[PDB]
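Just below is one structure, and these are the notes that go with it.
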Amino acid sequence: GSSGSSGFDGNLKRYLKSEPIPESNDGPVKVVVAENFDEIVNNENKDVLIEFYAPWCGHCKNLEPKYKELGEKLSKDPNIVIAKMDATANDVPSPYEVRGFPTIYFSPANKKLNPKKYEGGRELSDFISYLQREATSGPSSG
């Protein structure tokens, strides 16, 4: 017949620094490090949201609790998985680019070639409504 999407995928990423893998991430937001970045972040099976922050930054720290919630909040989403990664602590892959922090990003499904960058209000809810429409899969109710 006449069909077939060759596409393209080859773990397009690169990093020089990486943080140690956590013994267990039994919390609201999954800890994603350059070491296990392409493991949790990269995944065309389920949607994932990566949030880059800095321990030295004050504006980003005050958000820690503002972002955490979202993690346990979206827990009702077997498709969406919230996670965080310390850029400064671990180099960021590509095309993922982080010049100014905080830096929030989103890893869509089968959209690796062209990711997404959260550009709006850093409000717990603002994040939910953002995915409710962005997340290809989205929640059952909506």
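We number each residue from 1, going along the chain as drawn.
Even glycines carry a Cβ here, placed using N, Cα and C.
Here Swiss-Prot flags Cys57 (among others) as active site, nucleophile. There are 13 other CB atoms within 10 A of the CB of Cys57 (mutagenesis position), with all protein chains counted. Under DSSP, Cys57 (mutagenesis position) is assigned to coil, being neither helix nor strand in the three-state scheme.
Per Swiss-Prot, active site, nucleophile is recorded for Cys60 (among others).
What Swiss-Prot says about the mutagenesis result for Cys57 to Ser (Swiss-Prot position 406) is this: Activity changed to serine protease.
Residues near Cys60 (mutagenesis position) in space but far in sequence (CB under 8 A, at least 6 apart, same chain), listed by position: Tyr53, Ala54, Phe101, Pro102. Quoted from Swiss-Prot, the note on the mutagenesis of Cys60 to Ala (Swiss-Prot position 409) is: No effect on disulfide bond with TAPBP.
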